[PDB]
Amino acid sequence: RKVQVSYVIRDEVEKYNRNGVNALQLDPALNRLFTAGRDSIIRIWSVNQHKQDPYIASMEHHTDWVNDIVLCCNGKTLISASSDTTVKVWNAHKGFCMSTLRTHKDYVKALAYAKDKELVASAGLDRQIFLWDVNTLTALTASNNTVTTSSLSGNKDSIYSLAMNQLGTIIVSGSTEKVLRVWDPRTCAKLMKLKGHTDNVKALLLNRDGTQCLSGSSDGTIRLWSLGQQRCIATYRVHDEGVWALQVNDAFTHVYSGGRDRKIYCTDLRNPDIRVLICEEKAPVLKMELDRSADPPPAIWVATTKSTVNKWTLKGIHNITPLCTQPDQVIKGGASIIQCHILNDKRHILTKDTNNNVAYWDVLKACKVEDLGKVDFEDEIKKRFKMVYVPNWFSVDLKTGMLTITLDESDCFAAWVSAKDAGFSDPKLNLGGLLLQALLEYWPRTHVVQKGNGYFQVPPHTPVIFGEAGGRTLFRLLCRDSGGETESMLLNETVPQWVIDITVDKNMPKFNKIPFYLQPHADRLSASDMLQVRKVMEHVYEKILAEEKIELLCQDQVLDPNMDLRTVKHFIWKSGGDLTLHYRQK
Amino acid sequence: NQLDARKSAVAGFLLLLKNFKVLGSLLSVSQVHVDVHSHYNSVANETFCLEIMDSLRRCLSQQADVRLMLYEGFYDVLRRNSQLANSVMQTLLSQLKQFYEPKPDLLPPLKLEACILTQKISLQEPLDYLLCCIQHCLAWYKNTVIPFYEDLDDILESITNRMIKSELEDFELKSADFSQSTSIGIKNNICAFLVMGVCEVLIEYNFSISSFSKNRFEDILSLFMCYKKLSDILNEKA
């Protein structure tokens, strides 16, 4: 595939989630909560009530949604699954990624964990389920980097949920097949095909011995299964909309469910009549984590599509008006950029976030210019309109709730802008070429010593990402880390030729040429797109002081002397043929 | 085990070790590689490079062609990798000990018969090329890494003085056979090249050491006469 260069405009420290939270993991030994955010960052929080600032660390190595996390090996290792098609092993005590598993071909959505055998299974949208032993994964080194793979098979559609029992002898998969497939992880042999759900299944649970299974589905029903009898022994319909999260107690008698309806219920498995409305969240519930320090669980941690994570007490369930009205403990969350507009200069962007705040950003410098508060977003676009045209040279994606700018070979070097037109004090400048040199400024291979493009500098903490177009992430690093021995060796293998040409060879990109017709108003000419109308004015003057005597026209409209041909072709011309200009004496 | 393929391996390591200061990385049906995010270790690289040099040291016992590449390559390797400088000198000094007579009064200074393989008489050790590599590597050592070496000058000084006072008979060489067909004639011709090559190397050595001192230059002329006289006898017969 073709390699793309992308980077994120952000702060050095993103303390709070900038998007929803997909998964939760609670560490009872250290009293730590892990949140797998949709902003591609895993964060560690102290659940101690005393701490006014629960933030501990950010585990930032993924490049897309983090879908599932499992805390294994007595809280020393964290396994994470993500939409960037990778499974990653983390050091949960220090907070750094140890290794990356690239066996999956699509989004990885589920992680199953067996505590006794330290066995972890990863399933995703590629219909594959891989089995992993954590001890083998954690023992990997630079020389020992090979692992034997045992993959379950038989599932004909994309998996959305996965579960294993405590003893590591039963594994259940939920998918859009609307059926539950059960294997034995030890022998990798198919056991049974549970049927009865009429929609996608996103939640799965099993008891300690793996004889009963709880499943919640998008059809809005919770089904209790018996693996011995291979049948659905009970069905619970307590939700108006699809059930997305399930939690059960150690006795496997009460199930906690939440979904798109934003309501969380505690239902007794022995009798579905006993139902308790725990709370009513402000967003659809994506995942829940039970506090298992005491039996019954004192509280439950709830992750929603919002950036805020709330803890709801469960004191009085066993002792509709909701049991709780305000969460006991609240983890703060940030704002997600939801709207984006690239201005006419192809250098500044107006963004609007979930807090309705509008901000002004500089793509070239990869920084924010100013906060505009809650000003109308459409009005601010009109108040900043300029009659200039620059070709597109970058793309913006907001999948992580942050500004990620992608550079592609097709149009990275399409924008030639004069220094005077930009803020740099006129020689011609290529915006894409200047940005690439600033991104790879610390790379020793780009030194011939001067560093960078010599005009501006992106913030050192800028995450630079190299990945295949519509593919996988080849290499991710910060801007300031290019000088290291490991990064430089990795950069030599990942950086494509079209970036080497400009950042290393220091070659200059092509100059786009726009031919046009000069005819007398009542001889085809080809010129640079950046050429001003004055240059065409003086050429006619020599053909027949030039500014005063000659006025150029297009579509029976006057042309500004300082306006360039590229702008004229885009706005005034409004035609699909070669730009025609008409000259007449003033 | 097959020969003529270890020669290419020696060439591969030599070219790869004289050009790159950093070497080394950062399967079955169901075996996959895992991207371990481990930082580059200098200590691991040094051990990796040292192990390769230890594998090259074991090749100094092969054919004279393989020894020739290593002598030509060790100078480039020692200039690229300064951490392997100590490995080269110990490897080079040990090889010299196999042919250097450490007795301060026995002549000749070198066992020219130990460099010859008889089975057809051929050359087993290019002793003159070994001394050339030692002299150049030592000269680079004493002018680059300082800001065994104190013993290498002592040996080279010892070879210098004893070669001059050698009567040109201790090499078993005015004209014994010097033929191109007889076994003893071929051995003498091969041994004639080694002693002339040694004289050239020591002429280069005594020029730089002690700077422009008279005594060393008198030793160069006497060393040259040793080379010139044996050059004349081989030229007139052939």
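To match Swiss-Prot, the residue numbers of chain A are left as they are there, and the shown ones run 13-331, 346-451, 457-479, 500-573, 583-604, 634-675.
The deposited model was determined using electron microscopy, 2.8 Å.
Heads up, the Cβ atoms here are built off N, Cα and C, so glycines get one too.
What Swiss-Prot says about the mutagenesis result for A:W77 to A is this: Impaired binding to USP12; when associated with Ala-256. Here Swiss-Prot describes A:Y119 to A as a published mutagenesis experiment; the accompanying note says: Impaired binding to USP12; when associated with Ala-172. Among the sequence features in Swiss-Prot, the mutagenesis site A:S170 to Y is noted as follows: Strongly reduces interaction with USP46 and abolishes stimulation of USP46 enzyme activity. What Swiss-Prot says about the mutagenesis result for A:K214 to E is this: Strongly reduces interaction with USP12 or USP46 and abolishes stimulation of their enzyme activity; when associated with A-256 and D-272. What Swiss-Prot says about the mutagenesis result for A:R272 to D is this: Strongly reduces interaction with USP12 or USP46 and abolishes stimulation of their enzyme activity; when associated with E-214 and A-256. Here the residue is the original one, but Swiss-Prot notes a mutagenesis experiment at this spot, A:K595 to E: Does not affect interaction with RAD51AP1.
In this structure, the mutagenesis positions under consideration are A:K214, A:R272, A:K595, and the one with the smallest number of other Cβ atoms within 10 Å of its Cβ is A:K595. In this structure the alpha carbons, written CA, of A:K595 (mutagenesis position) and A:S170 (mutagenesis position) are 61 Å apart.
Counting neighbouring Cβ atoms within 10 Å of each of the mutagenesis positions (A:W77, A:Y119), the lowest count belongs to A:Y119. Looking only at Cα atoms, A:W77 (mutagenesis position) sits nearest to A:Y119 among the mutagenesis positions A:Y119, A:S170, A:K214.
A coil conformation is recorded for A:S170 (mutagenesis position) in the three-state DSSP classification, outside any helix or strand. A gap of 9 Å separates the Cα atoms of A:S170 (mutagenesis position) and A:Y119 (mutagenesis position).
Put simply, A:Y119 (mutagenesis position) is 14 Å from A:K214 (mutagenesis position) when counted between their Cα atoms. Cβ neighbours within 10 Å of A:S170 (mutagenesis position), excluding its own Cβ and spanning all shown chains: 18.
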